[PDB]
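Chemist: Sharing a structure here in structure tokens format.
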Amino acid sequence: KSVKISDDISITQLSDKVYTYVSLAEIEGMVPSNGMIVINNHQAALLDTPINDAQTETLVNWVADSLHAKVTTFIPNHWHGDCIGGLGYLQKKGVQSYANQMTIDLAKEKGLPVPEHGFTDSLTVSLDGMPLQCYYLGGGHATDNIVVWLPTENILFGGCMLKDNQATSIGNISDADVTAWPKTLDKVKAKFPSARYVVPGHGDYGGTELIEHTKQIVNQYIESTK
Ligand SMILES: [Hg+2]
Ligand code: NA
Ligand SMILES: [Zn+2]
């Protein structure tokens, strides 16, 4: 059940420990972005932030006030705004961040907020006992794009690397590695055959079919461009 927690942010529960939110932002489009909120021992991990500090603040305050958990952790999918737009506020709030080194480096050269701990292959952050496993399986939608697996929950936040079942466009391929994209998706499917829920960057979530679907979109793109 979708729960509007603001006129722009709405949250939806997938399990007792996991929630996926959608924040909307006018830009391009009044586009909607997805992210997660993983809770344990009154500790929250925000996975991706809303387009900015304002939205981010609203969400974090809702997690506290409503979910009765304090966001102490943050992991961005990659350096794009719908991933780290609210990192500044979080840092202001004292949040520990982890991200692919690639992301850290890009945000850096981009004068963008910088996640503070950087990993290169894979990493597991124990959200007070709860494992949040991050993996860099290759380039996709963005060169630095990662996925975060919640083993205990069997939930994959594949991020902006996966498209919802209704999607039909490859999207912004400005920072994408098109040719790598299909192989990454291959590694992802193979790596999480147990995905109960697969959550993408924009749109509704589903199951592992989101992987094969995104891969259909990309391969077709690669063919359209004979
Ligand atoms: Hg993202
Ligand atoms: Na997001
Ligand atoms: Zn992006």
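Chain A is numbered as in Swiss-Prot; the shown residues are, in order, 20-47, 50-246, 248.
For this deposited structure, the header notes the method as X-ray crystallography, 2.7 Å.
Any Cβ shown, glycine's included, is placed from N, Cα and C.
Sharing the record's features from Swiss-Prot:
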- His99, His101, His162: Zn(2+) 1 binding site (BINDING)
- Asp103, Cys181, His223: Zn(2+) 2 binding site (BINDING)
- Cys181 to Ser: The overall structure of the mutant is the same as that of the wild-type, however the site of the second zinc ion is unoccupied (MUTAGEN)
- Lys184, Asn193: substrate binding site (BINDING)
Chemist: Checking proximity to ligand 3 here: which binding-site residues out of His101, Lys184, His223 have their Cβ closer than 6 Å to it?
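Modeler: The qualifying binding-site residues are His101.
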Chemist: With the Cβ atom as the reference point and anything under 6 Å counting, tell me which of the binding-site residues (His101, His162, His223) are near ligand 1.
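Modeler: The ones that qualify, in sequence order, are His101.
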Chemist: Return the members of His101, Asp103, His162, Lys184, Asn193, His223 (the binding-site residues) with CB less than 6 angstroms from at least one atom of ligand 2, or none.
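Modeler: Close enough to ligand 2 are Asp103.
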Chemist: Could you tell me, to the nearest whole Å, how far the Cα of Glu47 is from the Cα of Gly50, given 2 unmodelled residues between them?
Modeler: 5
Chemist: Using DSSP with the three-state reduction, classify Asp103 (Zn(2+) 2 binding site) as helix, strand or coil.
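Modeler: Note: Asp103 (Zn(2+) 2 binding site) is helical by DSSP.
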Chemist: Using other CB atoms within 10 angstroms as the count, which residue among the binding-site residues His99, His101, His162, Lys184, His223 scores least?
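Modeler: Each of the binding-site residues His99, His101, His162, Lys184, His223 was scored; lowest Cβ tally within 10 Å is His223.
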Chemist: Hey, how far is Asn193 (substrate binding site) from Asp103 (Zn(2+) 2 binding site), Cα to Cα, in Å?
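Modeler: One finds 13 Å between the Cα atoms of these residues.
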Chemist: Cβ neighbours within 10 Å, counted over all protein chains: which one of the recorded positions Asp103, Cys181, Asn193 has the most?
Modeler: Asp103
Chemist: Does DSSP give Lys184 (substrate binding site) helix, strand or coil?
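Modeler: Its secondary structure by DSSP: coil.
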Chemist: How long is the line from the C-alpha of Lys184 (substrate binding site) to the C-alpha of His223 (Zn(2+) 2 binding site), rounded to the nearest angstrom?
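Modeler: Roughly 7 Å, rounded to the nearest whole number.
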Chemist: Within 8 Å of the centroid of the Cβ atoms of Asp103, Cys181, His223, which other residues of that chain place their own Cβ, given that this set defines the recorded Zn(2+) 2 site?
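Modeler: Result: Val52, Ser54, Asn55, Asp69, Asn98, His101, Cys104, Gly180, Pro221, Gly222.
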Chemist: Apart from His99, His101, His162, which residues in this chain have a Cβ no more than 8 Å from the mean position of the Cβ atoms of those residues at the Zn(2+) 1 site?
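Modeler: What remains near the Cβ centre is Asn98, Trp100, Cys104, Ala163, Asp165, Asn166, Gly180, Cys181, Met182, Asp196, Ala197, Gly222.
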Chemist: Which recorded positions are spatial neighbours of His162 (Zn(2+) 1 binding site) here, meaning Cα within 10 Å, out of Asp103, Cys181, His223?
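Modeler: So far as Cα distances go, the recorded positions lying within 10 Å of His162 (Zn(2+) 1 binding site) are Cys181.
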